[PDB]
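Structure, as structure tokens:
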There are 2 protein chains.
Amino acid sequence: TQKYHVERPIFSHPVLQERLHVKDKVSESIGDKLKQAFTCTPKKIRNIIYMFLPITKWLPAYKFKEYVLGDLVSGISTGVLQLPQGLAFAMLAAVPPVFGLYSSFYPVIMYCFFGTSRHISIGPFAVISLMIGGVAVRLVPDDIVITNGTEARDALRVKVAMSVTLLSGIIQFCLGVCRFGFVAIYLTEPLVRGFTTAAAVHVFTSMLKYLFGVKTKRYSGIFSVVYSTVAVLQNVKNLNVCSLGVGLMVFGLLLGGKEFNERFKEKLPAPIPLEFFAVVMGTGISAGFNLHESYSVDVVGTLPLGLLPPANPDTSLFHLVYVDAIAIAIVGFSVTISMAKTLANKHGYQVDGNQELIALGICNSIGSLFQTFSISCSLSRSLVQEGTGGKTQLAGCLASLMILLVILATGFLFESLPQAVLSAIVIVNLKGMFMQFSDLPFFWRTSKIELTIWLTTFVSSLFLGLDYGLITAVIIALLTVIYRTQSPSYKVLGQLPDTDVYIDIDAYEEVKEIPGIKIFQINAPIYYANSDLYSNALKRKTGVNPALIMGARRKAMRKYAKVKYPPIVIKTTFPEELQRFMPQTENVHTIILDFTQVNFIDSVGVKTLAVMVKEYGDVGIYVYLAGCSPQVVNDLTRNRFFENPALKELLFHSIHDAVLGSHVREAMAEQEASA
Amino acid sequence: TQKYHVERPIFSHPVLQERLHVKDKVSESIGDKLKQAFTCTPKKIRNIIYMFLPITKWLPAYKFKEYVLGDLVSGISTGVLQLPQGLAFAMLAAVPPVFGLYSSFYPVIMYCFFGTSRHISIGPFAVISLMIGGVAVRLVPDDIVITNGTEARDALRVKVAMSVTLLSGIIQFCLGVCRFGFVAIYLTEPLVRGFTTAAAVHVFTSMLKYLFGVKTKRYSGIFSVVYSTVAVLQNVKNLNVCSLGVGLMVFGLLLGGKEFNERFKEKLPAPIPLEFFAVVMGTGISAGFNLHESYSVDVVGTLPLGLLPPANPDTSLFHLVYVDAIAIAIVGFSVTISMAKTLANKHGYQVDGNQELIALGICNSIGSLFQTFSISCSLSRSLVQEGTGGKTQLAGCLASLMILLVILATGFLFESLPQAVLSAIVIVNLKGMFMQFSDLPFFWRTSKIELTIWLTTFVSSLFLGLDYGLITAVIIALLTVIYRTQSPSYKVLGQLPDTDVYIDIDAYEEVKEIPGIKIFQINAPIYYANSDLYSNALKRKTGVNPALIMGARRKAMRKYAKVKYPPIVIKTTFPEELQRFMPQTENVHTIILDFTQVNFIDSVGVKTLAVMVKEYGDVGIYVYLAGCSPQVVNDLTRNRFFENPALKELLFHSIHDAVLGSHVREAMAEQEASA
């Protein structure tokens, strides 16, 4: 074997630098980058087309042998779940459900043409629908001045909804083309899991009132979940029993069917789309028993059979829906990129945030001309597509084809459909995300920092609106790194004999401390927020406090009473007469602070290091720096730390190098004192 | 000399760990900390008294020999500047100036008894006065229903001012006693410099309208500076010429006097208090020439001579001044701790944020009973106290004594005092902070990160209210560390022969790369926000892209066409027949990623590292980890990275250790292939 044997001299900073020569520093200029990426080679243009327009990329990669059956099953299940869930979001958004039908067909195909993620399901989303409904209510109130019909009111509501949807689409496209979308590098896996869980709880609390069959005022904004829950709880007295009863029966039936599908996962060739049987039996019972006026239950109502021509929305209303459209676009992009990243990490591939944002923005912008409200990623549909075995985006295309087949022919069958059934089917297909709470014990016993980031994201995202909840979750997520820096290892370390290794004294029982040597290590980049903490930790853990040493020297003195710079370290001037009565200690001649684990030095860090070196020299203690990175040396010579040229020799390439240099200097001092 | 000579075996993780034994892990329990700090020794109680009540600490340390003359001069100058500046803040706060006189005497003495900083000047501050005036206007408008006097209106204004001041004092005390104040570890030196500069510009723009002798509506809140400047500019047409003229003459006189004092700093024994001569000549000219009705200029008015008894403020109004008092307390504490830290770093000592907050809160709370509005640190007075040679807080006591001597006897002399003179003297004594702009070129050519943090703090603190401006300046200040992490060194490094040193290949011209070895180093803690960046940088800079290698192998294949886990690294299975037509490269057998510079590993980092190792093994490339810190090894074994026990041997204590281990494994493989 090749034994670890090296014979080199000491490599402090001056003696190492005198053996090295500076580069020629090859020219890396702005013009060199500028002329590149403009030659317009066929490969470059093909790559640009592939990145911007990805449908032409993976269609030749599609394989008929092993993808067709899975894609067909996934598309069938996606359409089956997309019908009533889309209707539910539509009737939640204070618009007729036919507009939800439009918003379930065009955007999916447009995202298939332009989107990157191949496993998420695109369509209407809950909190987007709540925002749209709140905007429409704020513009067009419940009572407006135009028998006693509401067609004009619904027309005004859909006009303002289309206006805010188009504004959100344009601003999303503008953000995407302006290279915004790098923030997808944020949104940590606990963070996105907590965000999706909070969104799920928001959907549950939003559709709880629709399950109960009670109509109340809609709440949008901060503290929306608690206000909605209070509104539901205050109106439980005014309740209908038959709608709640049928909702509970369909709830139990769907829960039993899902448990049966999970229990018999090995037996059936594919999971049967029980969500279609559920809705068809629900509408059959509603039509047969005629609950719409016998019990006066809420019904989704008549469904037009049309494919209305494109229309230009109302631009003039953009002036009042600035912040609303901004919030809608931010939340939609965040949810879409969150679910895309989650599914990509689940499978193994990757998604592009910029491409997702551009595709979503242009999709919303074009679909707004098609009388469709704002879209996002449907989390429940995305998980069920992942579970059933989705592999491509053509499952969404099949879902859109099924939606179209319903619209043109089957649309009049759902006129007698209770909204409680839609609410309950949304809850049962959303119950699959409440199993994402299983990471809480997965994070408690394992990396509690992920636990607290998950809790912070979930709390700030549930009890507060998503548009500010996610930005504050990201803020505390990134300040978590700051906190982790502010609590370093702070370990004093020695060495075990006849080795280069230097390990914590409280680690392994044979790393004997070198007598007279104290080595302090920090696992932090020692910037302003922890420079004083580092100084205090060094003064405490190593047991060498310069202020305490000076105080002890002064009290011993009073007890016994009855350009050229000065040297950094002054020798002890107290004679043996005064030194007879002293609190004698180990009297370490040097302390070395290795900088192998630091990343950079801040200006406050430079000042703290300089004053530390000055204080220890005033006491009479040499201070050496071990293993400073070239960036750290650059940050030191950047400031006025190296104004005194007699500080370049306090720098050492390694801890062992610093220890050996201290030993050599001690031997030289002893030889000079003797000889 | 002691040459660096070591003879030790290879120290990969298993062979190193088998030579070490785990601790007994001495008991560090909660109860051990709990019983400590409750024995109530005389030293402990004395230290608690010293920390909470510091006036008893440094009074015995006061020396009559070298402090008396400097303290007397500093106190004289502080009182001289405190008189008209305090009057100006009072008449800006929509309250009679006598209340500013009260707010210039009691709080200074109370802070002397309780405050820690020994060089800052305590009194009224501008933006605090703007907030108080805005609150008083919002509660009591300009036109209220109670000849045609305003004494009742002024009484209501001072009542609401005292109420909000007391609320700010109580909440400041509550924050201080609740150990809040650790945020003083933030507020970097560029950040506090920019904050003070923005505050100075706010004072200038606020008192510009008072210099012009025009009365407009007061603006408080976000974008206050631009609104105030627009209000001043729109009313330059409605102007008086005599007040502006006398303001310009006193401006020029004070500028000339300050330049003369600076030019003759060596000659005079002490800088003469020209601010007293200025105000006395101004009020003498105002009384003699009688401008109050000849030119109808603004006059500070009659000044009562009283020491009014303590009164209880209006508690019931607390319900409406929540956010206002919160902002006032936050801004006051921030300014005080900022100037305290700046002066402490200028001199060398340190200040306690918690003690400063407690002292300020209790000072404001008690002084609110004395008909005084909210206080803070006066920046201009603090700098002039620092410059004149302040050493103790008794200079503030002398300033308060001078203010009292003015109140009881000399108070009726300032009845005929134009407000333009007060505005101009504030500007001339505030011009000393506009020299703090000199750090902009000190930061451009030196550590541009400090430049951008300074610019961010100044912009967010000037063009936006201080209460949110400072919190957002802190937010971007702490995200600056995140950005600095997201742009690591990203250097591929080799070694120079016969040494342990490993240095960047683009550094010094003799660090020859070991053939078949690629070493990648990151100066970042490789968490979620830069894991993908690290992977891309490794795949790009080292020229080894596993996806590209697999693609090249597949294209060569198509060209030539006409629990027990599997081993991590699979041997190349392509025969020599297919290997004849290949894009042959260096074919590095290993790549080693040293973790000496990283601080921790995130869960996303663990996943990225695992998938990286898997991909490189699939290609057939060994991956080793060099110099992982014990925290990094703990973070790796924390996750499921070490589920496969054949990954513990990819860990090495040093880069040279990993290189030698790779060499030994290559030699063993060659020996096995041959023999």
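Quick note: numbers on chain B are straight from Swiss-Prot, i.e. 13-158, 165-580, 614-726, in order.
Method reported for this entry: electron microscopy, 3.6 Å.
Here the Cβ of each residue, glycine as well, is placed from N, Cα and C on the backbone.
Around B:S398 (mutagenesis position), the C-beta neighbours below 8 angstroms that are at least 6 residues distant in the chain are B:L93, B:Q97, B:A218, B:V444, B:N447, B:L448, B:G450, B:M451. DSSP assigns B:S398 (mutagenesis position) to a helix in the three-state reduction. The salicylate binding site annotation in Swiss-Prot covers B:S398.
Under the heading of mutagenesis, Swiss-Prot lists B:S398 to E and annotates it as follows: Removes salicylate competition with anions. Retains the displacement currents.
Within the same chain, residues at least six positions away from B:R399 (mutagenesis position) with a Cβ under 8 Å of its Cβ are B:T90, B:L93, B:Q94, B:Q97, B:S133, B:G135, B:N447. In Swiss-Prot, the entry for mutagenesis B:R399 to E states: Removes salicylate competition with anions. Retains the displacement currents. The structure shown retains the original residue.
No coordinates are deposited for the 6 residues that fall between B:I158 and B:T165. The C-alpha atoms bordering this gap are 12 Å apart.
Each end of the 33-residue unmodelled stretch has a Cα atom, at B:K580 and at B:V614, and these lie 42 Å apart.
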